[PDB]
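**Q** I'd like to ask some things about the structure below.
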Amino acid sequence: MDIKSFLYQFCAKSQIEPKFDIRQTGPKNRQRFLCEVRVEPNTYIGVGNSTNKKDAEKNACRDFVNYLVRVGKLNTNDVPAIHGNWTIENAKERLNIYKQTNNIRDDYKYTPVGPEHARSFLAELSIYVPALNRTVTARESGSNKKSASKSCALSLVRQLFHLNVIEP
Amino acid sequence: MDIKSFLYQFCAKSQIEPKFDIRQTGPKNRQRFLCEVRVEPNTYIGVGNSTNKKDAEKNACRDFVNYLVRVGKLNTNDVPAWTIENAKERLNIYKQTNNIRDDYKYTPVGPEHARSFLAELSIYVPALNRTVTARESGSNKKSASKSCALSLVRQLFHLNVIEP
RNA sequence: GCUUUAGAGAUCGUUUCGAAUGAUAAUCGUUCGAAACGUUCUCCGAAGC
């Protein structure tokens, strides 16, 4: 496992998160990063250095884990190393149900938009409705595939609502 | 360019760095994120918030930058809305004379979560009229490039076209 | 301009953990966090030519 994943997983129990602070300190060409981390209820602050902040974060993390090992809060063995009230929060989950219920094994096709450093997507899906002998389809943009797939599913649920194939 | 990179690229102009402080707010059925941001020496605190961290910091930046324009440090139009180390360096100038505009052709192989890249490049050298080629791989395109570039160069230091 | 090297920020993919919304397995998904391996762009200290 990863040390920083592990500490977040230790706090996740208590609905809190580790609170990191960080400050750079060196010559601007061999610069060094100083990192501290707190977690409530504890007063102790775990510190770590490195030439980059990702690593400084983890050295700090392992030192906070050392402290909870050292004050016996952890054992050494557990440690490693509204169109009918359908919208974006609700449409994708809803269309999923429809998809499962009518064994519509097809899935969203994505196409990339824009450059790699500013990538977005289109999500495309078509559902055939044998009852009405008729296909609804959508191609909607989104900042990522997940986002795109929901606005796609939103377009599809709305059209299917407007055909009394779906409730609200 | 996004609002927070902007704030950083405006701070690099002084070798100073923004400083963020993030905190959660609401309970399990409705939890939110509060982000505060400071740029020394300015006393101003930028404040943003939202359902997720990234958007909470972008809001905190946008607020801070909105401050900097009000106080005259920025202007609204400025804001948005033979080895692998020397192998590459030596090959690019061998390529530089012969106006060879051909570049590395990369090919991603393996699972997306553990890529490897094939790098290929061929040079129709005219000294002999063999056309020399390299096909090497790395776990990222720069590594693949260098190993590719290195194969090439070693295949000419051994055919006496490159002083070692 | 090219190379080597210490960095920073953004972008997206795939993968993987965690937190949250009678039962066994299977399968698709929603919100938040964290990690792995990578792509792309911008910023940038130093060194060589």
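Numbering, chain B: per Swiss-Prot, residues 1-81, 165-247 in sequence.
Heads up, header says this was done by X-ray crystallography, 2.9 Å.
Even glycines carry a Cβ here, placed using N, Cα and C.
Pulled these features from Swiss-Prot for this protein:
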type: DOMAIN; residues: B:2-70; note: domain 'DRBM 1'
type: MUTAGEN; residues: B:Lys4 to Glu; note: Slightly decreased binding to roX2 non-conding RNA, leading to decreased localization to male X chromosome
type: MUTAGEN; residues: B:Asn29 to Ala; note: Does not affect binding to roX2 non-coding RNA
type: MUTAGEN; residues: B:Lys53 to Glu; note: Impaired binding to roX2 non-conding RNA, leading to decreased localization to male X chromosome
type: MUTAGEN; residues: B:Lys54 to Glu; note: Impaired binding to roX2 non-conding RNA, leading to decreased localization to male X chromosome
type: DOMAIN; residues: B:169-241; note: domain 'DRBM 2'
type: MUTAGEN; residues: B:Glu172 to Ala; note: Slightly increased binding to roX2 non-coding RNA
type: MUTAGEN; residues: B:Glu195 to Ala; note: Slightly increased binding to roX2 non-coding RNA
type: MUTAGEN; residues: B:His196 to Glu; note: Decreased binding to roX2 non-coding RNA, leading to decreased localization to male X chromosome
type: MUTAGEN; residues: B:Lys225 to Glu; note: Decreased binding to roX2 non-coding RNA, leading to decreased localization to male X chromosome
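Relative to the rest of the structure, where do these features sit?
**A** According to DSSP, B:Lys4 (mutagenesis position) sits within a helical segment. Its Cβ placed at the centre, B:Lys4 (mutagenesis position) has 20 other Cβ atoms within 10 Å.
Residues near B:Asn29 (mutagenesis position) in space but far in sequence (CB under 8 A, at least 6 apart, same chain): none are found. The secondary structure of B:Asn29 (mutagenesis position), as reduced to three states from DSSP, is coil rather than helix or strand.
Counting every protein chain shown, 14 other Cβ atoms lie within 10 Å of the Cβ of B:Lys53 (mutagenesis position). DSSP assigns B:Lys53 (mutagenesis position) to a helix in the three-state reduction.
Classification of B:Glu172 (mutagenesis position) by DSSP places it within a helix. Note on B:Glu172 (mutagenesis position): other Cβ atoms within 10 Å of its Cβ, all shown chains, come to 10.
Sequence-distant neighbours of B:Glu195 (mutagenesis position) (same chain, 6+ residues apart, CB-CB distance under 8 A): none. In the three-state DSSP scheme, B:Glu195 (mutagenesis position) is classed as helix.
If you take the C-beta of B:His196 (mutagenesis position) and look for same-chain residues 6 or more apart in sequence within under 8 angstroms, you find none.
In the three-state DSSP classification, B:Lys225 (mutagenesis position) falls within a helix.
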**Q** I'd like to confirm something. Which of the mutagenesis positions, B:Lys4, B:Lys53, B:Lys54, B:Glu172, has a Cα closest to the Cα of B:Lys225 (mutagenesis position)?
**A** B:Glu172
**Q** Would you count the other C-beta atoms found within 10 angstroms of the C-beta of B:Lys54 (mutagenesis position) for me?
**A** 12
**Q** Would you mind working out the Cα-to-Cα span from B:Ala81 to B:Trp165? 83 residues missing in between, answer in Å, no decimals.
**A** 49
